[PDB]
Amino acid sequence: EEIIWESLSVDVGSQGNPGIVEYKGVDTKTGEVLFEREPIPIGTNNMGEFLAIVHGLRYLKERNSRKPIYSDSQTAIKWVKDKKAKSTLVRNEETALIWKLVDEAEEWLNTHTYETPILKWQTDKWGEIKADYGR
RNA sequence: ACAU
DNA sequence: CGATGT
Ligand SMILES: [Ca+2]
Ligand SMILES: [Ca+2]
Ligand SMILES: [K+]
C-alpha cells in the first residue's frame, strides 16, 4: 500500500530482447546509482531482472544492510524465491556469458542466507521503478 | 490474465 | 509490431 522508501530498487535495460542486457540498482529514496553491470552481449529481459535482484542481495549482505529490494518483475521475483532461473534462452556459444552469470547467481543463492524482503514494485500505482532506464 |  | 516469462 505504501512505498518503503528505505530500500534498494533494481531494473534491467536492453537493446533487443533477447539482446544486449545491463542492469543497475539505486537508492529508492534518492535515485543514487549504487551498482551497474557492464552490458552483456546477449541475454533476456528476465535473466537481467533476475541477476539484478541477486546482485542486490549480495550488495546488501556485504554491507550488513537489512533494506528490502524492489523489482517490478513477477518472473524474476519468483526465480529468486525458487533459486532457479527458468529461462528459455538457447544455451549456445553466443549466450555462454549470460548463462554463466545466471548459473553463478543460482550457485550463490544455494550457498548463502539472507533475510532481505524482495518486494513487488507496483508500477500501475507508483509509476516506473526508480532504477528504470527509460525509453 | 498477469508481470515485464 | 516483436520477445520473455508465470
Ligand atoms: Ca523492470
Ligand atoms: Ca524499466
Ligand atoms: K504473452
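In chain A, numbers come from Swiss-Prot; the residues present are 61-195, in order.
This deposition comes from X-ray crystallography, 1.3 Å.
Backbone N, Cα and C atoms are what each Cβ position is placed from, and that goes for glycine too.
Feature annotations, reproduced from Swiss-Prot:
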- A:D71, A:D192: Mg(2+) 1 binding site (BINDING)
- A:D71, A:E109, A:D132: Mg(2+) 2 binding site (BINDING)
- A:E109 to Q: Loss of activity (MUTAGEN)
- A:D132 to N: Loss of activity (MUTAGEN)
- A:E188 to Q: No effect (MUTAGEN)
- A:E188 to A: Strongly reduces activity (MUTAGEN)
- A:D192 to N: Strongly reduced activity with manganese. Loss of activity with magnesium (MUTAGEN)
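Where Swiss-Prot records a feature, it is marked here on the structure.
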residue	record	Cβ within 10 Å
A:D71	Mg(2+) 1 binding site	24
A:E109	mutagenesis position	24
A:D132	mutagenesis position	21
A:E188	mutagenesis position	14
A:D192	mutagenesis position	17
Message: I'd like to confirm something. Which of the recorded positions, A:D71, A:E109, A:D132, has a Cα closest to the Cα of A:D192 (mutagenesis position)?
response: A:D71
Field: Assigned element (helix, strand, coil) containing A:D71 (Mg(2+) 1 binding site), judged by DSSP
entry: strand
- request: Pop the Cα-Cα gap between A:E109 (mutagenesis position) and A:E188 (mutagenesis position) into the table, whole Å please.
  value: 14
Query: What other residues of this chain sit with their CB within 8 A of the center of the CB atoms of A:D71, A:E109, A:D132, the recorded Mg(2+) 2 site?
result: A:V70, A:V72, A:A112, A:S131, A:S133, A:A136, A:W181, A:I189, A:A191, A:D192
Query: From A:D71, A:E109, A:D132, which recorded positions have a C-beta atom under 6 Å away from some atom of ligand 2?
result: A:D71
Query: Reduced to three states, what secondary structure does DSSP give A:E109 (mutagenesis position)?
result: helix
- request: Round to the nearest Å and give the CA-to-CA distance linking A:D71 (Mg(2+) 1 binding site) with A:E109 (mutagenesis position).
  value: 6
- prompt: Can you tell me how far the Cα of A:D132 (mutagenesis position) sits from the Cα of A:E109 (mutagenesis position), in Å?
  reply: 9
